[PDB]
Amino acid sequence: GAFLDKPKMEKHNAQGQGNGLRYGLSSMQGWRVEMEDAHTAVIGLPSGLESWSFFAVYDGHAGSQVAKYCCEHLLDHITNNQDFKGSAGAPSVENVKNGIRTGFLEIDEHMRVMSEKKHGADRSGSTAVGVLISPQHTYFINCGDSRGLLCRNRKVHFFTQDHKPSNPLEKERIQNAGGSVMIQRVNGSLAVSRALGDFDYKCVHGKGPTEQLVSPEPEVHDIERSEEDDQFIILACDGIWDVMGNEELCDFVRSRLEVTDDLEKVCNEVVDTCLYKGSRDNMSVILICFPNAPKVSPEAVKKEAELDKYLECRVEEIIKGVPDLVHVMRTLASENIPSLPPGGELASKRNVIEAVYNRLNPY
Ligand SMILES: [Mn+2]
Ligand SMILES: [Mn+2]
């Protein structure tokens, strides 16, 4: 219902290493009155899945309860059911895929009984996007309009398709559940067609759990791993993707990775860049890097130092009636400066531009 007067730009980070993987993450509240995003990041899983990893972003709505419960418990609902455990030995593709389906459906109903028993007041819901990573497979998991992508061989190899109510099959389901899609929203309100929680949207008599107005059913894709070609995976809520496309963000992260191996920092830059491109939502990014992720380049670091220094001289020159930061950014944009980070553009350089402005106009 409301925005803050000024954005909360404080970063919450995590990082880790194991099973040949490196990860960083960054979350920021931004312009929104609340922080309703959640996440999971775990390298090495219980019960003989030490060599497996799991990462996920949760974009909560109408509260954070559903998202928070998911970020702590979705993983064991997924792995601790009979479908995931099916066959005697290691789980098959089908096992893993049905395991995730069941995990999603069972946690949703689990939360529903919990809320029904304790007379819960919140009507919250949550998207989930994530990857379950085995020695030989990346399993992409999507439920809602959060998004994940795989960069392989300097390119977008795969990305998750957002569940929007106006998508043909989502629309079909919603209409069979006796609702409608008005513009982009389920009955004029909800901007997602798939999510955990939203129990008010799951009350149609004579319709299965996956045939309600809002569905908890996940979409899973098996991608065979490529030791040689797999570079990195990005997972993020719509707050990021609203203001950057797949190619852009993929290129941007690449440009950043060529400057630092610090992944929390790369994730920070994504979130800030997105804030400065005009995103007014909560923002959460997870970055998972494979052994052949882009490496720090001596030249790229130098190019960045030269750009940084150049940007600082430009700021000094511009302040000669003493223009404000907004007007300095305007001038710099109209200068069509070359060699700005791909995807990030000027926005990705605002922290550098602003630090300078503050050194020269600290009042
Ligand atoms: Mn949200
Ligand atoms: Mn959001």
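Sequence positions for chain A are given in Swiss-Prot numbering; the residues included correspond to 2-321, 326-368, in order.
Each Cβ is built from the backbone N, Cα and C atoms, and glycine gets one as well.
Copied over from Swiss-Prot, here are the features:
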type	residues	note
BINDING	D60, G61	Mn(2+) 1 binding site
BINDING	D60, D239, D282	Mn(2+) 2 binding site
DOMAIN	23-291	domain 'PPM-type phosphatase'
MUTAGEN	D239 to N	No effect on binding SMAD2
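Feature annotations (Swiss-Prot) mapped to structure.
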{"residue": "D60", "record": "Mn(2+) 1 binding site", "DSSP (3 states)": "strand"}
{"residue": "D239", "record": "mutagenesis position", "DSSP (3 states)": "helix"}
{"residue": "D282", "record": "Mn(2+) 2 binding site", "DSSP (3 states)": "coil"}
Recorded positions compared (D60, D239, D282) - highest count of Cβ atoms within 10 Å: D60
Those recorded positions in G61, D239, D282 whose CB falls under 6 A of ligand 1, listed in sequence order: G61
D60, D239, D282 excluded, remaining Cβ within 8 Å of their centroid (Mn(2+) 2): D38, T128, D146, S147, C238, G240, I241, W242, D243, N283, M284
Integer Å distance between the CA atoms belonging to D60 (Mn(2+) 1 binding site) and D282 (Mn(2+) 2 binding site): 10
Under 8 Å by Cβ from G61 (Mn(2+) 1 binding site), counting only residues of that chain that are 6 or more apart: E37, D38, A39, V67, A68, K69, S125, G126, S127, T128
Interval bridged by 4 absent residues [Cα of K321 to Cα of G326, Å]: 7
Length of the line joining the Cα atoms of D60 (Mn(2+) 1 binding site) and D239 (mutagenesis position), in Å: 8
